[PDB]
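> One structure coming up, written as structure tokens, with questions to follow.
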Amino acid sequence: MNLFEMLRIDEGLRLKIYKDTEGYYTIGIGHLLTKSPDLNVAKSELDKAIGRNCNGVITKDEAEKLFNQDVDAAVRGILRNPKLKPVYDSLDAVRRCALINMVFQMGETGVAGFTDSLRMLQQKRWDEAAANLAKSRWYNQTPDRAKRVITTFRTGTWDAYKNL
């Protein structure tokens, strides 16, 4: 399965400049256009981003590029953090998608302050880490997503995404 799909399910794919929880113009799978309260700037950013005259609308094949981009940025930010690097680095392919899905949801910073759980993950105490995450505020905000991600950590499979 994939990150995209994964994010696709967890996040949601929007094809029209929409407003963030924070109120920042966003689009695709949580792709941020601008912090500027100006729709006319999201636009510009977008087009700037897309390479065409969008009109505040893109197309999936497009949301996925934005996506793949936004993704490798995250990853580099992950490797730059000296506190996320060892974990991520130790994780397997599927557990990594779980880290990423998190960074995405909370940024490289909010994620890095899961001092404990991170250690467990690093250590391989799947049930512990998970139990751990289960306590967070995070998990209390966005449960279904949290469940899936924790589960994936624990199990280390897509099972959590297979029968939605």
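The deposited model was determined using X-ray crystallography, 2.5 Å.
Including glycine, each Cβ sits where the backbone N, Cα and C put it.
These came from Swiss-Prot, pasted as-is:
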MUTAGEN   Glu11 to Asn  Loss of 84% of enzymatic activity
MUTAGEN   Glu11 to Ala, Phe, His, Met or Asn  Complete loss of enzymatic activity
ACT_SITE  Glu11  active site, proton donor/acceptor
MUTAGEN   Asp20 to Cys  Nearly no effet on specific enzymatic activity
MUTAGEN   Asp20 to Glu or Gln  Loss of 99% of enzymatic activity
MUTAGEN   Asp20 to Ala, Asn, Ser or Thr  Complete loss of enzymatic activity
ACT_SITE  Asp20  active site, proton donor/acceptor
MUTAGEN   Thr26 to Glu  Complete loss of activity at neutral pH; covalently bound substrate
MUTAGEN   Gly30 to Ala  Almost complete loss of enzymatic activity
BINDING   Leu32, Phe104, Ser117, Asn132  substrate binding site
MUTAGEN   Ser117 to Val  50-fold decrease in enzymatic activity
MUTAGEN   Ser117 to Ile  500-fold decrease in enzymatic activity
MUTAGEN   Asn132 to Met or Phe  2-fold decrease in enzymatic activity
MUTAGEN   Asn132 to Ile  5-fold decrease in enzymatic activity
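Show me how these features fit into the structure around them.
Around the Cβ of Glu11 (mutagenesis position), the number of neighbouring Cβ atoms within 10 Å comes to 18.
DSSP gives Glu11 (mutagenesis position) a coil state; it is part of no helix or strand.
Taking Cβ-Cβ distances under 8 Å and a sequence gap of 6 or more within the same chain, the neighbours of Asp20 (mutagenesis position) are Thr26, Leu32.
DSSP assigns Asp20 (mutagenesis position) to coil, not to a helix or a strand.
Over all protein chains present, the Cβ of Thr26 (mutagenesis position) has 19 other Cβ atoms lying within 10 Å.
The Cβ of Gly30 (mutagenesis position) lies under 8 Å from the Cβ of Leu7, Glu11, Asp70, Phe104, each on the same chain and at least six residues away in sequence.
Around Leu32 (substrate binding site), a 10 Å sphere centred on its CB holds 16 further CB atoms from the protein chains shown.
Under DSSP, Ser117 (mutagenesis position) is assigned to a helix (H, G or I) in the three-state scheme. Listed in sequence order, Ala129, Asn132, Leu133, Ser136 are the same-chain residues at least 6 apart in sequence whose CB falls under 8 Å from the CB of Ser117 (mutagenesis position).
When secondary structure is read from DSSP and collapsed to three states, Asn132 (mutagenesis position) falls in the helix class.
There are 20 other Cβ atoms within 10 Å of the Cβ belonging to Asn132 (mutagenesis position).
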